[PDB]
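Working notes, structure below.
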Amino acid sequence: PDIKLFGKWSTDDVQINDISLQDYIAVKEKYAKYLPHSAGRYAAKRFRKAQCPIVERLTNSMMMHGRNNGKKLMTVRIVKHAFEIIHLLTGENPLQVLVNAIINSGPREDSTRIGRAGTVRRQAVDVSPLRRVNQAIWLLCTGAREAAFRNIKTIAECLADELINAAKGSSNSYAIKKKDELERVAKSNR
Amino acid sequence: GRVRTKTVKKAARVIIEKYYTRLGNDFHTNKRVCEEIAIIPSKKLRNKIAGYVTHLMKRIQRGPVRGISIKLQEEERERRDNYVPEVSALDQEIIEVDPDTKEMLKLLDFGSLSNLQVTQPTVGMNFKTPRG
Amino acid sequence: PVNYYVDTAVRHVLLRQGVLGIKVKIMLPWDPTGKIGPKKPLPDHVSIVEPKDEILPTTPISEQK
Amino acid sequence: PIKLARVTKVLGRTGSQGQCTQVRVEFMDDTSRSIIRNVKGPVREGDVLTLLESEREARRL
RNA sequence: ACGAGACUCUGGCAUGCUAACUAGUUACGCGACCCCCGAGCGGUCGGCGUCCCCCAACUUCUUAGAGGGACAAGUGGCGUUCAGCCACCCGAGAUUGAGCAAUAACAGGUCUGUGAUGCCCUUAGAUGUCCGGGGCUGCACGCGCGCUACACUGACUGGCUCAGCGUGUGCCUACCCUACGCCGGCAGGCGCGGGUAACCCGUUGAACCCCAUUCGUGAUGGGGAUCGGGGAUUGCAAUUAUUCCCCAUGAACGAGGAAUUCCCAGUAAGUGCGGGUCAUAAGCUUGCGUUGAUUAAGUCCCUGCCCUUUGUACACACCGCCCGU
Ligand SMILES: [Mg+2]
Ligand SMILES: [Mg+2]
Ligand SMILES: [Mg+2]
Ligand SMILES: [Mg+2]
Ligand SMILES: [Mg+2]
Ligand SMILES: [Mg+2]
Ligand SMILES: [Mg+2]
Ligand SMILES: [Mg+2]
Ligand SMILES: [Mg+2]
Ligand SMILES: [Mg+2]
Ligand SMILES: [Mg+2]
Ligand SMILES: [Mg+2]
Ligand SMILES: [Mg+2]
Ligand SMILES: [Mg+2]
Ligand SMILES: [Mg+2]
Ligand SMILES: [Mg+2]
Ligand SMILES: [Mg+2]
Ligand SMILES: [Mg+2]
Ligand SMILES: [Mg+2]
Ligand SMILES: [Mg+2]
Ligand SMILES: [Mg+2]
Ligand SMILES: [Mg+2]
Ligand SMILES: [Mg+2]
Ligand SMILES: [Mg+2]
Ligand SMILES: [Mg+2]
Ligand SMILES: [Mg+2]
Ligand SMILES: [Mg+2]
Ligand SMILES: [Mg+2]
């Protein structure tokens, strides 16, 4: 049998263009599930969350702020609607769009701080692939959340726009701006 | 951490000393023997003692241990320690000596030995580490 | 083991200038019977029995009775 | 140019609070090459790092 | 030798044992309803028998007893090849959470818990003890622990569908938990029953959550402070509003400076429900479930506490000692 997310999005055609991030994005055959809800124990051991499917990771990271903690069914519904909107707008597989957005959003070089409480001085360092995936997901969710607040626009539409802009590489997205600023500061701290 | 307190180690060593014959490399047989021979008022303490006894038995099978010694092991070590070569390693058809050694032997009227062979002494006298 | 191995008593005595307090703790001995001590031993006390003497076998002997 | 490198051995924990990790990395293009790098975030042996500037080297502990 | 560990309670596994009408399951009879195009060895039934003269079996699910089970045991690495550490297989589980907790001390808190208690003070115009009325809550202002919010991942109106821990009619002692019928629009009022409890409330129809409807970035149908007028319950007594209900009124608040708290998995947070106080009664506390994550498997940078070396004119121990005008 063929397993498709939400019953309509296949995973075979999706492919990852980054060799570094191939081992930390779980979208492929053995990680193909019907729904982004498994009640799994991924936080028990280190590096075990790299085996969690990336859609479920987005769903987990969308339960903010504290007024939305634990409401995972609403988050699953939001993700479903966002994928529908993405497919309508672009015309391609929303999973590929999500993979491209996560690849483009992850910072590649960061700056580590040495700070005496007021003044701070920094030095440029590298970012591991797992932290790249984590920070990309966090930035995407934060951008969607800030876009939807105090505006007549569904959270699903804002999430879809954020993902589309991040996958396209456009600077209209929150995640791309944050990544560019972090990398500029890291470059200047060399 | 999984460090064993001295109670478990002492009980395991005494059990292995007294009942080495009845034990082996199986944890479950060891834990069945321990309750037969010893009085442990706890199940978890008995399991810890048996699990250390199994590890110690494996270590003994690998080789001697710094601690306990088995009577059978001691007797077998005696047999391994009575090893005797067919010929003496001291027996040599030719033994090399320095001229001073030959003079010392001569002063003790032992200069007639045929096994002795006088070797040329080292020409240079440099036997000290270079100070620096 | 403090519950069944230790006997405690607290008392007050009124002397001319005030109250004195007395505390007494007694640790009972282990008794197989329950007369003058706890029946069960301390949890961490392990008593390993001394093995009995065994005759070393030399020749196969068959005994029929 | 941007280079890819493979983590060969994890060396230790550096930083004021120990946030960074010191590791040994070998370039994919030239397997003979190997340098010492500081990485931010959880990293283990076999990970692939993206070096934007591959000439810099870190003072090992 | 004490402390640590061991130990006790608790949470996970047992289709193996023990045995249950104050727990059930399955099966078989009766009955109600649906499909006469498949009417059937058909579907639904928290509807009635199957122990008590005779009319079924059995513990999977529920309760609680006795035992088992996990020991870093097996494998591969790293280690002095030791003590032990990492990974993996199998496995319910490879670190569940609490209780108890040493030698020595503090001028730490408590005389307002005690018919524990030494000294003072007072004892009939009482600092004893009752009764009546007030106060403890009084408001130019500062400081802590908290509740509700600043909305659309929302509010409102309907519909649908799931828990656990516990309490319950009291020596004095008056005051219990409530099913069902009727009246009222609601807070409530009348009847008439069960329960001293796995028996009755109760299959505890909980809230978040789920599915539809309305609203549409407007201090707005967000928020609900402050006030006006009515109604009802507890009490001997409600004014300085006990509490509760209904119309009306509709404040600040658009995420919060310097600074600062708690937390590593069924955890944080969201959401309700019990117990204590309780004639009247939770914005507190102590427990219980339900939904359920981001981040980390490190360090001595901040804070603090331990060790080792070292210096001392300190020992009431740096809140010290000490010099000169
Ligand atoms: Mg919005
Ligand atoms: Mg059973
Ligand atoms: Mg004082
Ligand atoms: Mg007192
Ligand atoms: Mg008193
Ligand atoms: Mg007094
Ligand atoms: Mg008081
Ligand atoms: Mg009066
Ligand atoms: Mg009065
Ligand atoms: Mg007061
Ligand atoms: Mg307080
Ligand atoms: Mg608060
Ligand atoms: Mg509170
Ligand atoms: Mg909602
Ligand atoms: Mg409202
Ligand atoms: Mg409405
Ligand atoms: Mg509703
Ligand atoms: Mg308004
Ligand atoms: Mg309003
Ligand atoms: Mg009034
Ligand atoms: Mg007053
Ligand atoms: Mg109103
Ligand atoms: Mg409460
Ligand atoms: Mg109450
Ligand atoms: Mg209080
Ligand atoms: Mg420090
Ligand atoms: Mg000095
Ligand atoms: Mg000294």
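Per Swiss-Prot, chain C residues shown: 163-227, in order.
Each residue, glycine too, has its Cβ placed from N, Cα and C.
C:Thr195 (mutagenesis position) is surrounded by 7 other CB atoms, counting those within 10 A of its CB over all protein chains shown. The mutagenesis experiment C:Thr195 to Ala is recorded by Swiss-Prot, whose note states: No effect on phosphorylation by PRKCD.
In the three-state DSSP scheme, C:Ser209 (mutagenesis position) is classed as strand. In the shown protein chains, 10 other C-beta atoms lie within 10 A of the C-beta of C:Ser209 (mutagenesis position). Among the mutagenesis experiments that Swiss-Prot reports, C:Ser209 to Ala is described with the note: Reduced phosphorylation by IKKB.
The 10 Å shell around the Cβ of C:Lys214 (mutagenesis position) contains 5 further Cβ atoms across the protein chains shown. Experimental mutagenesis at this site is recorded by Swiss-Prot as C:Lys214 to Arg, annotated: No effect on sumoylation. Abolishes sumoylation; when associated with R-18 and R-230. Abolished ubiquitination by RNF10 in response to ribosome stalling and deubiquitination by USP10.
Under mutagenesis, Swiss-Prot gives C:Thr221 to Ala with this note: No effect on phosphorylation by MAPK. Significantly reduces phosphorylation by CDK1 and nuclear accumulation. Greatly reduced phosphorylation by PRKCD. Abolishes phosphorylation by PRKCD; when associated with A-6. A sphere of 10 angstroms centred on the C-beta of C:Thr221 (mutagenesis position) encloses 4 other C-beta atoms. Secondary structure from DSSP puts C:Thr221 (mutagenesis position) in coil.
Secondary structure at C:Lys227 (mutagenesis position), taken from DSSP and collapsed to helix, strand or coil, is coil. In sequence order, the list of same-chain residues 6 or more apart from C:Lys227 (mutagenesis position) whose Cβ falls under 8 Å from its Cβ is empty. According to Swiss-Prot, the mutagenesis experiment C:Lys227 to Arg carries the following note: Does not affect ubiquitination in response to ribosome stalling.
Comparing C:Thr195 (mutagenesis position) with C:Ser209 (mutagenesis position), their Cα atoms are 18 Å apart once rounded. In sequence order, the mutagenesis positions near chain B (CB to CB under 8 A) are C:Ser209, out of C:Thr195, C:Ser209, C:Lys214, C:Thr221, C:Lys227. Separation of the C-alpha atoms of C:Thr221 (mutagenesis position) and C:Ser209 (mutagenesis position): 36 Å, rounded to the nearest whole number.
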